[PDB]
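One structure is given below, encoded as structure tokens.
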Amino acid sequence: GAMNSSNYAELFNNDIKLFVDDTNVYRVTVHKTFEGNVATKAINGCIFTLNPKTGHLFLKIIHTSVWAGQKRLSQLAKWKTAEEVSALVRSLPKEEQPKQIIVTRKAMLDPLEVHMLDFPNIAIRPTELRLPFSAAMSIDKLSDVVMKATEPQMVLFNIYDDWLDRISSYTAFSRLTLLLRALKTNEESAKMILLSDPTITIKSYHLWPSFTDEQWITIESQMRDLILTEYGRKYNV
Amino acid sequence: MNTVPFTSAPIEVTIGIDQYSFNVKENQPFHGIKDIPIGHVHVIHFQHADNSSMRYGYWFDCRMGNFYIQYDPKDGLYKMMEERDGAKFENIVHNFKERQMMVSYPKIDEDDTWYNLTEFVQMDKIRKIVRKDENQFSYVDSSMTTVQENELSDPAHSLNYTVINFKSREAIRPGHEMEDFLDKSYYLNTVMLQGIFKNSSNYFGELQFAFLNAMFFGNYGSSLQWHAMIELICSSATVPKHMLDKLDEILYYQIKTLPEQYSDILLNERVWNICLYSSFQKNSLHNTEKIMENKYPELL
Ligand SMILES: CC1(C)CCC(N)(C(N)=O)CC1
């Protein structure tokens, strides 16, 4: 059924699974018209499909042309997400196909179930975790490839860089979720923490800086401070 | 006008005939039901006084044979049987009528209720849902499960309603996933009406039979089927005008007949609120909507 704090180690076992997050599929700017009406302009979006064990990220870029002439876009976006996830699964070799897909929002359940009818043995699950994957577009290299796209495109990343050489996938996911939660709560301060020291760079083939084990501990503490700082600034504590 | 005689009434029982019912006391001199209107299916049903568990009964059509009821003390129920000897049967009935040991089917002349509830119900279709080919009549009870229920366990005792499943390959054309899920017209009109039922009369007959088994026996799988068949129509943007007109009449009389005190268990809030207020056909069911709002406003 649903994925929560009680069954958390299941994410890191050897059954292939994917998280699917549709937050950033349909993105708009809201603006006034010349007559004082309100109108939206779409910008490019993305499906965030992540294997939490391996870090493999299947970033399907959603180009604004896919919305042209369509109605009820927020509803369409869920079905388009499910179509593209289904197409990804069919594109993978059988031994690489997931045994479970976990959607971060419950409104993706029926669209994805319907698109995956041909895969009755792939479990479609919700989660009670509030995962910060919407902040994926605060990762500069991901935002850059989405905004530059001129047509639909899939780009593959490892969202853990080389961390699994040194830490477990449980610890890697914890680091990722902490980084993303910080970027979601205060993007400016989080990015300041991550780059303040010019001697630590981001490798061309990486998303995050090349921190030593000790520097990651400092960074992680600074992110937890940020999240608690904002939690106080918010609630006045 | 036809007759279903009873050999005897050895156990206290509430006996239903269609929407009517009467209590018979243990060993009371009851010998059957006369003046049964020809032209409709009928159902004669039972609830024992000492174990209200298991309502059960028999669907029949007196045009198809001479039928009677006889209690079986081994299996512990009132059984329907066919009498093949016509002169024997006529002589039994005439004796029981002369001794006035029969109740009369108590139909008010103005009253079209039973017609309205069974308009599209045919015995030949009942006998395909309820498979027991050696009898001309069909047994149904409170506990019998449907084919669909069994899939999710004795198959000879199942209700073989047509399986409807909105998240199934049958319902969803590859490549029309969103379209077919949000507008079920292809599933209704091509798969079900053209494909399986052949016409709307047979679809309505199964819908009406499902409702009647839900109401008379408390059969839960029948209630599921009745609601699935309503929801499939209401969730279709493209429905022939005659079916919308006919569905409003069918449901109106079903809601009218339902015991007020069984609404909590026989009516699915989600289905009815969706059908009346959210679906494509939300403004195509005026009579059903008016009686529902005046009789069961809580549910809504
Ligand atoms: C007027 C009529 C005889 C037919 C149409 C109706 N079913 C409706 N518009 O819901 C009401 C009853």
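Easy rule for this one: first residue shown is 1, then count along the chain.
Method on record in the header is X-ray crystallography, 1.5 Å.
The backbone N, Cα and C atoms fix where each Cβ goes, and this holds for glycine too.
Features as listed in Swiss-Prot:
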type: MUTAGEN; residues: A:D21 to N (Swiss-Prot position 1853); note: Reduced growth at 30 degrees Celsius. Strongly reduced growth at 16 degrees Celsius
type: MUTAGEN; residues: A:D22 to N (Swiss-Prot position 1854); note: Reduced growth at 30 degrees Celsius. Strongly reduced growth at 16 degrees Celsius
type: MUTAGEN; residues: A:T23 to A (Swiss-Prot position 1855); note: Reduced growth at 30 degrees Celsius. Strongly reduced growth at 16 degrees Celsius
type: MUTAGEN; residues: A:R105 to K (Swiss-Prot position 1937); note: Severely impaired growth. Reduced growth at 30 degrees Celsius. Strongly reduced growth at 16 degrees Celsius
Check: Including all protein chains displayed, how many Cβ atoms other than that of A:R105 (mutagenesis position) lie within 10 Å of its Cβ?
Finding: 15
Check: Which ones in the same chain are close to A:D22 (mutagenesis position), with CB under 8 Å and 6+ residues apart in sequence?
Finding: A:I47, A:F48, A:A77, A:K78, A:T81, A:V103, A:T104, A:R105, A:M108
Check: Can you name the residues of this chain that are 6 or more positions from A:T23 (mutagenesis position) yet have a C-beta less than 8 Å from its C-beta?
Finding: A:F48, A:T104, A:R105, A:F133, A:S134
Next item on the list: Inside 10 Å of the Cβ of A:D21 (mutagenesis position), count up the other Cβ atoms and send me the figure.
Entry: 22
Checklist line | DSSP three-state assignment for A:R105 (mutagenesis position) | finding: coil
Check: Secondary structure at A:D22 (mutagenesis position) (DSSP, helix/strand/coil)?
Finding: coil
